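*Asks:* Let me give you the structure first, and then I'll get to my questions.
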Amino acid sequence: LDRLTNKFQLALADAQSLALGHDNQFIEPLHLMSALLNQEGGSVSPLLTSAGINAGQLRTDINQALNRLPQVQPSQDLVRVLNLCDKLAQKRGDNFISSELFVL
Amino acid sequence: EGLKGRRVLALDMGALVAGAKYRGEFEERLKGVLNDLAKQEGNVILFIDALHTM
Amino acid sequence: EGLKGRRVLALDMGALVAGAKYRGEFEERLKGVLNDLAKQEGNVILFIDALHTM
């Protein structure tokens, strides 16, 4: 949706490619987190680092979780999480929905 | 002489395609049996019936 | 005298398959080979054992 920032949309497109590349049936929040942590210039890794969270170890654990997904297109889980991003953006008065909100 | 002491383990299709679902799990069972033949140190004639299948 | 002093490094695709589990890490390590043979800038003559792989 046009509600997302360009960077967020770009990660979502990447999330779809990750899902496809893994032969997964749906795009899960895991695919999107992986894409966001893998985006150069993205705010998610630094956000996490600023809070003391090891972004690199997180990337590894997310990829491991992705590797566990069944192999055989947003899942409802993802729709649900994105809906929350929308509400968090509204509360904050953000013009568009940014990547950082997905973490929360 | 030269062939004494050796086994013949048939490389068998159907049992290698067993309960190893995703990608790499097939490579896990085949990598396990081929590292096993790599560490038997000269004990198995590998056998490929219907050579065009594998 | 033309081909002396040259430090000739050979690619091993059979080594390049190592360390690829999730779908897309062989070409990770292959374009990393494009990274370091990109910075090497002429020092390395390549030999491709079985050119028609490339």
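Chain B is numbered as in Swiss-Prot; the shown residues are, in order, 230-283.
According to its header, this structure was worked out by electron microscopy, 4.5 Å.
The backbone N, Cα and C atoms fix where each Cβ goes, and this holds for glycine too.
Just lifted these from Swiss-Prot, have a look:
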type	residues	note
MUTAGEN	B:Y251 to A	Decrease in ability to disaggregate proteins due to decreased substrate-binding activity. Retains hexameric quaternary structure and ATPase activity
MUTAGEN	B:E254 to A	Decrease in ability to disaggregate proteins due to decreased substrate-binding activity. Retains hexameric quaternary structure and ATPase activity; when associated with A-257
MUTAGEN	B:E257 to A	Decrease in ability to disaggregate proteins due to decreased substrate-binding activity. Retains hexameric quaternary structure and ATPase activity; when associated with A-254
*Asks:* Near chain A, which of the mutagenesis positions B:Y251, B:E254, B:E257 can you find when the cut-off is a Cβ distance under 8 Å?
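*Replies:* It is B:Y251, listed by sequence.
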*Asks:* If H, G and I count as helix, E and B as strand, and all else as coil, what does DSSP give for B:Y251 (mutagenesis position)?
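*Replies:* Note: B:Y251 (mutagenesis position) is coil by DSSP, not helix or strand.
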*Asks:* Using the alpha carbons only, what distance in Å do you get between B:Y251 (mutagenesis position) and B:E257 (mutagenesis position) once rounded?
*Replies:* 10
*Asks:* Ten-angstrom check, please: count other Cβ atoms within 10 Å of the Cβ of B:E257 (mutagenesis position), all chains counted.
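*Replies:* There are 12 such Cβ atoms around B:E257 (mutagenesis position).
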*Asks:* What is the number of other Cβ atoms found within 10 Å of the Cβ of B:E254 (mutagenesis position)?
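*Replies:* The answer is 13.
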